[PDB]
There are 2 protein chains.
Amino acid sequence: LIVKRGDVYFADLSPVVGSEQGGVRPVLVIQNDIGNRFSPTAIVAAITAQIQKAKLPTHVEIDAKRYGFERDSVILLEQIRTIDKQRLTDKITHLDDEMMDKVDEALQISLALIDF
Amino acid sequence: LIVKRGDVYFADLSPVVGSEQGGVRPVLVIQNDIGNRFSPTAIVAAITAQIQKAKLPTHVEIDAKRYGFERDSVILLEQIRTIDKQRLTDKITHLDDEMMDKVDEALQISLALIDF
């Protein structure tokens, strides 16, 4: 399955332990597009509808109406993982470059790669 | 449990699906140190001894003798994840800044954040 960075998919993240975000949920593809094209795995960030506002500097708000979600959500760039593509089902949307610039910043904060 | 970016720990990554790296194994802490201090989760990259040389630009070689491993290994910056700290057991070592600069580069390649 070929996916693209910026794509939002449903993925089954279960099973999990403790404070890991689990379940079948929207996730954001954050791996590079070479990996996304040739690798059997993708790297994704969990998205939650449990909150609507950022609590951490690794959170990016998704306005539901603007971005094609049912409900205002938050991308958790502190909740990331590499998944086999067989966990993926439906493509939900693709976030634009302005939104991805924010995700990039949050990802840098989450992994201590701040260059700005 | 307080961990530090650059620390190498054993973590139980199981269960997994498909091409996800699983088992109890050495992993590298790549999350920022605020998260590492106050969060119940850490973000880590899987390390493998199955290979000794980089096959991808997301791979970083660990010379066993230089860095305190039993065997020449490879850090897989394409195999990353957020884990509850309860998966962690033994601290193996702490990689120096010169090595972490290479890991940072590989992580940027893996997540399309190249700024160099």
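Count begins at 1; order follows the chain as displayed.
Note that Cβ sites are derived from N, Cα and C of the backbone, with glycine treated the same way.
For the published mutagenesis B:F10 to A, Swiss-Prot gives the following note: Remains toxic in E.coli. When other Cβ atoms within 10 Å of the Cβ of B:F10 (mutagenesis position) are tallied across all protein chains shown, the result is 17. Taken residue by residue with DSSP, B:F10 (mutagenesis position) is part of a strand.
Cβ neighbour count for B:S19 (mutagenesis position) (all protein chains, 10 Å cutoff from its Cβ): 15. Looking at Swiss-Prot, the entry for mutagenesis of B:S19 to A says: Partially toxic in E.coli.
DSSP assigns B:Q21 (mutagenesis position) to coil in the three-state reduction, placing it in neither a helix nor a strand. What Swiss-Prot says about the mutagenesis result for B:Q21 to A is this: Not toxic in E.coli.
Swiss-Prot gives this note for the published mutagenesis B:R25 to A: Not toxic in E.coli, 50-fold decreased RNA-binding. There are 18 other Cβ atoms within 10 Å of the Cβ belonging to B:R25 (mutagenesis position).
Non-local contacts of B:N32 (mutagenesis position) by the CB criterion (under 8 A, 6+ apart in sequence, same chain) comprise B:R5. B:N32 (mutagenesis position) falls within neither a helix nor a strand when secondary structure is assigned with DSSP, and so counts as coil. Quoted from Swiss-Prot, the note on mutagenesis experiment B:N32 to A is: Not toxic in E.coli.
In the three-state DSSP assignment, the secondary structure recorded for B:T48 (mutagenesis position) is strand. Counting every protein chain shown, the Cβ of B:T48 (mutagenesis position) has 17 other Cβ atoms within 10 Å. The note that Swiss-Prot attaches to the published mutagenesis B:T48 to A is: Not toxic in E.coli.
Long-range Cβ contacts of B:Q50 (mutagenesis position) within its own chain (separation 6+, distance under 8 Å): B:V74. The mutagenesis experiment B:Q50 to A is recorded by Swiss-Prot, whose note states: Remains toxic in E.coli.
According to DSSP, B:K53 (mutagenesis position) is assigned to coil rather than to any helix or strand. Per Swiss-Prot, mutagenesis B:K53 to A is noted as: Not toxic in E.coli, 70-fold decreased RNA-binding.
B:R71 (mutagenesis position) carries neither a helix nor a strand DSSP state and counts as coil. For the mutagenesis result B:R71 to A, the note given in Swiss-Prot is Remains toxic in E.coli.
Secondary structure from DSSP puts B:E78 (mutagenesis position) in a beta strand. Packing around B:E78 (mutagenesis position) is summarised by its Cβ count: 25 other Cβ atoms lie within 10 angstroms of its Cβ, all protein chains included. Record note (Swiss-Prot), mutagenesis B:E78 to A: Not toxic in E.coli, 625-fold decreased RNA-binding. The unchanged residue is displayed.
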- Query: Mind pulling out which mutagenesis positions among B:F10, B:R25, B:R71 sit under 8 Å from chain A, Cβ to Cβ?
  - Reply: none
- Message: Within its own chain, what residues at least 6 apart in sequence put their Cβ under 8 Å from the Cβ of B:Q21 (mutagenesis position), listed in sequence order?
- Response: B:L13, B:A46, B:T48, B:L76, B:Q79
- Item | B:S19 (mutagenesis position) versus mutagenesis positions B:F10, B:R25, B:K53, B:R71, B:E78 - nearest by Cα | B:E78
- Message: Please give me the CB contact count at 10 A for B:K53 (mutagenesis position), counting all chains in the structure.
- Response: 8
- Task: Check each residue in the chain of B:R71 (mutagenesis position) that is at least six apart in sequence and keep those whose C-beta is under 8 Å from its C-beta; list them in sequence order.
- Result: B:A49, B:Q52, B:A64
- Query: B:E78 (mutagenesis position) to B:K53 (mutagenesis position): how many Å between their Cα atoms?
  - Reply: 15
